[PDB]
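Down below is the structure, laid out as structure tokens.
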Amino acid sequence: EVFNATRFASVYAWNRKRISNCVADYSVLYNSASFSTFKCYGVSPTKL
Amino acid sequence: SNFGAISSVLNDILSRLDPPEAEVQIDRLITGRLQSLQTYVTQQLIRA
């Protein structure tokens, strides 16, 4: 629901929704229209 | 102690940073810790 959401809150007040207690879906994040930029500042992105 | 490096757990850099920056950070740990030995080694030599 995060990356596929229709609308996002504007950058002045931005969408905060919790992702919790769950198995990280990054395995499925591979196939998509992908991304303008994909970045991890405090980790190696392969470590997700 | 951080000694100016991002963290004092030697492998919690390595998760965060790609090595070539860690190689810069781990210096400030080594350089920090190393110096911290001599200061301890000396204080033993003097006390001894």
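Chain A uses Swiss-Prot numbers throughout; the residues present, in order, are 340-387.
Header says: electron microscopy, 3.5 Å.
For all residues, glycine too, the Cβ spot is worked out from N, Cα and C.
Looking at Swiss-Prot, the entry for mutagenesis of A:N343 to Q says: Reduced viral infectivity. A:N343 (mutagenesis position) carries neither a helix nor a strand DSSP state and counts as coil.
According to Swiss-Prot, the natural variant A:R346 to K carries this note: In strain: Mu/B.1.621. A C-beta separation below 8 Å, combined with a sequence spacing of at least six in one chain, links A:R346 (variant position) to none of the other residues.
Under natural variants, Swiss-Prot gives A:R346 to T with this note: In strain: Omicron/BQ.1.1, Omicron/XBB.1.5, Omicron/EG.5.1.
Counting every protein chain shown, the Cβ of A:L368 (variant position) has 13 other Cβ atoms within 10 Å. Here Swiss-Prot describes A:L368 to I as a natural variant; the accompanying note says: In strain: Omicron/XBB.1.5, Omicron/EG.5.1.
Counting only residues at least six positions away in the same chain, the Cβ atoms of A:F342 sit under 8 Å from the Cβ of A:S371 (variant position). In the three-state DSSP classification, A:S371 (variant position) falls within coil. For A:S371 to F, Swiss-Prot lists a natural variant annotated as follows: In strain: Omicron/BA.2, Omicron/BA.2.12.1, Omicron/BA.2.75, Omicron/BA.4, Omicron/BA.5, Omicron/BQ.1.1, Omicron/XBB.1.5, Omicron/EG.5.1.
Under natural variants, Swiss-Prot gives A:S371 to L with this note: In strain: Omicron/BA.1.
Of all the Cβ atoms in the protein chains shown, 8 others lie within 10 Å of the Cβ of A:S373 (variant position). Among the natural variants that Swiss-Prot reports, A:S373 to P is described with the note: In strain: Omicron/BA.1, Omicron/BA.2, Omicron/BA.2.12.1, Omicron/BA.2.75, Omicron/BA.4, Omicron/BA.5, Omicron/BQ.1.1, Omicron/XBB.1.5, Omicron/EG.5.1.
One entry in Swiss-Prot concerns the natural variant A:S375 to F. Its note says: In strain: Omicron/BA.1, Omicron/BA.2, Omicron/BA.2.12.1, Omicron/BA.2.75, Omicron/BA.4, Omicron/BA.5, Omicron/BQ.1.1, Omicron/XBB.1.5, Omicron/EG.5.1. Around the Cβ of A:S375 (variant position), the number of neighbouring Cβ atoms within 10 Å comes to 4.
Cβ contacts within 10 Å of A:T376 (variant position), excluding its own Cβ and spanning all protein chains shown: 4. Classification of A:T376 (variant position) by DSSP places it in coil, neither helical nor stranded. In Swiss-Prot, the entry for natural variant A:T376 to A states: In strain: Omicron/BA.2, Omicron/BA.2.12.1, Omicron/BA.4, Omicron/BA.5, Omicron/BQ.1.1, Omicron/XBB.1.5, Omicron/EG.5.1. The structure shown retains the original residue.
Recorded residues A:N343 (mutagenesis position) and A:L368 (variant position) have their alpha carbons 11 Å apart, per Cα-Cα distance. If you measure from the Cα atom of A:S375 (variant position) to that of A:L368 (variant position), you get 14 Å.
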